[PDB]
Amino acid sequence: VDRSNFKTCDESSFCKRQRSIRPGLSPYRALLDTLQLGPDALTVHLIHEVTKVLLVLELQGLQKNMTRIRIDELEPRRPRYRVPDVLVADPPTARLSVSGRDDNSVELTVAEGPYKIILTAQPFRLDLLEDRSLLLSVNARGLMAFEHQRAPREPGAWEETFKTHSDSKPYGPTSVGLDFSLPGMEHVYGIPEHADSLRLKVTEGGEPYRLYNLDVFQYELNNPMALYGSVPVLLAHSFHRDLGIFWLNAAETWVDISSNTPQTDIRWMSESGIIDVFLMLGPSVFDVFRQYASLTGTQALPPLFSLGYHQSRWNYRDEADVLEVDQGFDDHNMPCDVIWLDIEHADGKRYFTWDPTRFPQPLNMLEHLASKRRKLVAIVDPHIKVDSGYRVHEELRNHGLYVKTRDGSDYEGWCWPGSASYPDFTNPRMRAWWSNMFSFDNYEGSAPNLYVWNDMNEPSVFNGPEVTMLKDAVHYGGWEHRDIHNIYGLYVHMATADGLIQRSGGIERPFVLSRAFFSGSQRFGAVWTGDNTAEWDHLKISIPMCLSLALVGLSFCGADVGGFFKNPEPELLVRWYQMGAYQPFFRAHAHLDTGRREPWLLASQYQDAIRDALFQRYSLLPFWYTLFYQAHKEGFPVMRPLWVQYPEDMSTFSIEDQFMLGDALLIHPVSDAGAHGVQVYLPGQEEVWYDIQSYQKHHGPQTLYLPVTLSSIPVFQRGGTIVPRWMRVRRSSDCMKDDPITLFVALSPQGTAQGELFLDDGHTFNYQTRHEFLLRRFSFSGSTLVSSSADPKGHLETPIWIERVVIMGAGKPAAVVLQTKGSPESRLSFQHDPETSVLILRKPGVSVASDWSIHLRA
Amino acid sequence: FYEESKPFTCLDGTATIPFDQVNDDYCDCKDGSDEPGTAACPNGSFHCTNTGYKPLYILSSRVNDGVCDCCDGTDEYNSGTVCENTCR
Ligand SMILES: *[C@@H]1O[C@H](CO)[C@@H](O[C@@H]2O[C@H](CO)[C@@H](O)[C@H](O)[C@H]2NC(C)=O)[C@H](O)[C@H]1NC(C)=O
Ligand SMILES: CCCCN1C[C@H](O)[C@@H](O)[C@H](O)[C@H]1CO
Ligand SMILES: [Ca+2]
Ligand SMILES: [Ca+2]
């Protein structure tokens, strides 16, 4: 990185103003005589004692243990921005009742308790309690600052320059900020995107965490610089409780974290808009996940193919290269679902076009890939070449759908295609136009097996301040770029996803990868950690970066396998395939100047280890798919920090060299050159863990030193779980999606286990519009394995059957009996290893759609 | 009275199975020899007879995968992809 291209807090005049306000007695006080209480809200006026500016606090109790605090000017010169389209619904409220009152304080009960809120008039403060336990305080350090709108037209409060760029700043200083105190909390998480540790660091001695969607060339590690995406959600965890703070603001935001009986204080500082904050009171982390999903929605259910392996680079040269890469996978027995087309595929970076030299017959290329049951992804960026011969440009220019400067003309930056304009994705009509451009008639050469990648959607503007859009550019409704910046990317992602849905007549689920994102981006597809580097420490950081995303609802995360920049050594590439094989979005990608790194170009030992990784991923597709269905339905993260499953185990709170997939698999990928072992922490009092390769059983809690080879992927199955797999690995997921299942039952010390399985057609909305899916529950206890429906609304015509059952932690039975309605009782043959206590049941042969039971007789 | 037929022995000698375990869509032999006609074994092979032309062997994982592997199309017999003979 060149840090001088990016503002430090001191270089951002509003951050400097806000951050200069130090802990003290707040000048804000509430005027209790103006207090009004309704069924849905409490309102009261606040005043700054010095300036006499009046503000309105709207305080609401909400269903599902949440509190909403909104602060705006009572008499604004011009309306302040309120973030649209992020919230999925108007949050259902809970009544606040006055249960206590004096001259300086009002105690409010939320519904019939146990939650309570204490409003203190002077100095203004809010305290949120559950019965007698104080959960959180607001403005406890007196850091609330609300810069009112002054008369339109000290250092840098108005016109402001950074390097060679000037911001005319017509409204002057309008920043808003507020602090929160979290007694008993020492560990805080979230606010992606930063190439930093999962457990967030105190900012006291340095820079605050920055949230401003930016394209940071050659980004570096373990620092708070703002990257491509911004999710203003902070989670706080202790042995006793979980809390979350969701700061609904789309403007440039800085977050200060400090500690001090242990307690963490958080301060948010935003350039514009209102103060709109949700306090999500848990008490468990799963309760916080639900609370947040109720506000912003859940992860969109990926089409199954998108959970397979993606092969990319900048750039596959032409149709021959794409077809040789496709054939390369098959000749080397390595599965792959998607081949990606970067910017060189288009006609001179004119999106929605094809270079006629390199790709003269796109439909024929797509047909060839469809015959291999594979897909393609094409890059479509939100910058349009200013060219009168380019129909997209002409239509957007003619309909005035571009982002504008203050003088009313179309903003022009320097970008991938030279002079380029930026469609205003904040405009609902622009998003409809964009969606309509994805019709097969409009996007010539596209087909149902062509999906999309949205890159440079921060927006990345090559000649712009910090490589982005001027703050004073103008958007829909007359809002400035500064007001909306962090949702630009989300809107691109939203419109692209709607385009893929619409082009199919609303039947097909979309697949869109986006670089930039905000709260709510989970609803539109996948995201990745951008332009990483081919180095061991970037391989390591993929875990904390994707975990920070998972915690805030973005379950479909990944990092470029092998690293984007530079050439990875073969050993690093292998370890990266192994890491990526156990992360949600699994794509190998590489910068323009790197050597070719398709996995069969390596020496045979490296190819073999990679093939092994790919087989493991493909076999686990039913498991991945079920975890994504659970995320879509409940809002629970797919990839999890260990502290999510072990909330009382304090030694797990900072772990970032391991993670869990659901509650069933614990992964400790090898992330060092020349490693011959890894220290694996296996938590849980009275928990057992099975090494999935050796079937060796280990009791928790322990730190195990596990030996590793080049092919090793340290993965442990938790006792008490059932993991479904497709053991017949084929060339792509479409090939496998009707195949029989093998159930891997890991017995708890009580001899029990459970797990679910979701199945549908693999790609349409038929699961939701027609209830065409299966949600099975597999449960084991005593000496019986049972399949029952976990959602009787779901019916599915499928040839999928149970071909095998593998039970870890079992004795040798005398007989195995299968019962299922419509069939006579069946006797299964079996194999047992007494050394490992592994029992393999042969060919149950029962439909996955049927209820059944398998009894083990002694 | 009636003499019984002998069971099947895997080519690797690892087991002996009845003939209803040959091409029964479950892998019983470590060498994959009980499933030459199906996709059930991870190390099996399927023989493209390619009547009139050169015969080819393909991976068992390519039997009924919906992709045409054999020029005679015999690998796709119960998948929903109907393969044409492209052996010429
Ligand atoms: C809302 O808050 C209440 C109170 O914190 C939650 O109920 C408690 O849940 C814990 C388990 O985490 C129990 O041990 C307590 O006994 C429960 N207390 C009460 C008063 O019910 C409740 O689960 C939360 N609900 C949601 C939807 O998040
Ligand atoms: C600098 C020109 C655009 C760079 N893109 C950035 C993106 O994150 C990468 O994945 C792409 O490969 C690349 C080319 O479009
Ligand atoms: Ca068999
Ligand atoms: Ca085939």
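Count begins at 1; order follows the chain as displayed.
Method on record in the header is X-ray crystallography, 2.4 Å.
Each residue, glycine too, has its Cβ placed from N, Cα and C.
Positions annotated as active site, nucleophile by Swiss-Prot: A:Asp455. Under the three-state DSSP scheme, A:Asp455 (mutagenesis position) falls in the coil class. Residue density at A:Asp455 (mutagenesis position): 23 other Cβ atoms are found within 10 A of its Cβ, drawing on all protein chains shown.
Swiss-Prot lists A:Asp531 with the feature active site, proton donor. Shown in sequence order, A:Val216, A:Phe217, A:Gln218, A:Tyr219, A:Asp560, A:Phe564, A:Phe565, A:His591 are the residues of the chain, 6+ apart in sequence, with a C-beta less than 8 angstroms from the C-beta of A:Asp531 (mutagenesis position).
Annotation comment: Swiss-Prot describes A:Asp215, A:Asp342, A:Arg515, A:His589 as substrate binding site, evidence class a large-scale study or a structure entry. In the structure as shown, the Cβ atom of A:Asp342 (substrate binding site) sits within 10 Å of 20 other Cβ atoms.
Here Swiss-Prot notes a mutagenesis experiment, A:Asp455 to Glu or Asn (Swiss-Prot position 542), with the remark: Loss of enzyme activity.
Quoted from Swiss-Prot, the note on the mutagenesis of A:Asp531 to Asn (Swiss-Prot position 618) is: Loss of enzyme activity.
Shown in sequence order, A:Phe329, A:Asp330, A:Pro335, A:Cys336, A:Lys372, A:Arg373, A:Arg374 are the residues of the chain, 6+ apart in sequence, with a C-beta less than 8 angstroms from the C-beta of A:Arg731 (mutagenesis position). Swiss-Prot lists A:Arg731 to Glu (Swiss-Prot position 818) among its mutagenesis entries, and the accompanying note reads: Disrupts interaction with PRKCSH. Nearly abolishes enzyme activity.
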Legend entry - Cβ-Cβ distance under 8 Å to A:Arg515 (substrate binding site), same chain, at least six residues away: A:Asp215, A:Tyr228, A:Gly229, A:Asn454, A:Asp455, A:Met456, A:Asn457, A:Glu458, A:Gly489, A:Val527, A:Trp528, A:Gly530
Inset, instruction - Just report the maximum Cα pair distance in Å for the recorded substrate binders A:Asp215, A:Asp342, A:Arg515, A:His589, no decimals. - result: 17
Inset, instruction - Can you grab the distance between C-alpha atoms at A:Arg153 and A:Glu154 for me, in Å and as a whole number, given the 36 missing residues? - result: 15
Legend entry - Endpoint distance, Cα to Cα in Å, for the 19-residue gap that opens after A:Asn260 and closes at A:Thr261: 8
Legend entry - For A:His589 (substrate binding site), the number of other Cβ atoms found within 10 Å of its own Cβ: 24
Legend entry - Cβ within 8 Å of the mean position of the Cβ atoms of A:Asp215, A:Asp342, A:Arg515, A:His589: remaining residues of the chain near substrate: A:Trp314, A:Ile379, A:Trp453, A:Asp455, A:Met456, A:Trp528, A:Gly530, A:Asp531, A:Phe564
Inset, instruction - Filter the recorded positions A:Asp215, A:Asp342, A:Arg731: retain a residue only if its CB is under 8 A from a CB of chain B. Output in sequence order; output 'none' if empty. - result: A:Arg731
Inset, instruction - Within 10 Å of the Cβ of A:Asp215 (substrate binding site), how many other Cβ atoms can you find? Include all protein chains, please. - result: 23
